[PDB]
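Participant: Could you have a look at this structure, given as structure tokens, before my questions?
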Amino acid sequence: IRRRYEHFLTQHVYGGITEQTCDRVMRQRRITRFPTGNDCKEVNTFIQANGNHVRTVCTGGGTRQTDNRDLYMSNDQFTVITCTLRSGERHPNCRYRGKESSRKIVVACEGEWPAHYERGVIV
Ligand SMILES: [Cl-]
Ligand SMILES: [Cl-]
């Protein structure tokens, strides 16, 4: 729960993300394909915002789907950067291309806490 929130922050929340800096952050945060081991995650999206800001999607700043009652779509647009694996199979060799877009974000909320990045939608 608190560990699920912290996992979500690690995987999906980085205010300093750019299209050209996927590789450093994916490596440093050790973001992987599976819950254990060393494998490069194929696709990973960072929301370009702070954690407390992203949390608000679960406490009034989002719309239940629903669809799936655990999923909330943000009312505001967020900038996201999607990092897609270009080469490498294991850290420290994971190389990504990054792509910025502006989207409403859809997060799974476990009560007041974001737990999963479901997707980002446009308009
Ligand atoms: Cl993702
Ligand atoms: Cl490798």
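Sequence positions for chain A are given in Swiss-Prot numbering; the residues included correspond to 27-149, in order.
Cβ coordinates are placed from backbone N, Cα and C, and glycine is handled just like the others.
Sharing the features that Swiss-Prot gives for it:
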- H38: active site, proton acceptor (ACT_SITE)
- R56 to G: In allele ZF-3a and allele ZF-3c (VARIANT)
- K67, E68, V69, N70, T71: substrate binding site (BINDING)
- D93 to E: In allele ZF-3c (VARIANT)
- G137 to S: In allele ZF-3c (VARIANT)
- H142: active site, proton donor (ACT_SITE)
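A description of the local structural setting of each listed feature is requested, covering burial, neighbours and distances.
Facilitator: Cβ neighbour count for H38 (active site, proton acceptor) (all protein chains, 10 Å cutoff from its Cβ): 20.
A 10 Å cutoff on Cβ-Cβ distances gives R56 (variant position) a total of 12 other Cβ atoms nearby, all chains included.
Taking Cβ-Cβ distances under 8 Å and a sequence separation of 6 or more, the neighbours of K67 (substrate binding site) in its chain are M52, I57, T58, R59, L111, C120.
The DSSP secondary structure for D93 (variant position) is coil.
Cβ neighbours within 10 Å of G137 (variant position), excluding its own Cβ and spanning all shown chains: 9.
Under DSSP, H142 (active site, proton donor) is assigned to a strand (E or B) in the three-state scheme.
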Participant: Taking only the recorded positions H38, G137, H142, which one has a CA atom nearest to the CA atom of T71 (substrate binding site)?
Facilitator: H38
Participant: What residues, ordered by sequence, lie under 8 A Cβ-to-Cβ from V69 (substrate binding site) and sit at least six positions away in the same chain?
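Facilitator: Once residues fewer than 6 apart are set aside, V69 (substrate binding site) is near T108, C109, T110, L111.
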Participant: Taking the recorded substrate site as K67, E68, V69, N70, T71, identify the other residues of that chain whose CB atom sits within 8 Å of the mean position of the site's CB atoms, giving them in sequence order.
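Facilitator: Once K67, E68, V69, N70, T71 are set aside, the remaining close residues are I57, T108, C109, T110, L111.
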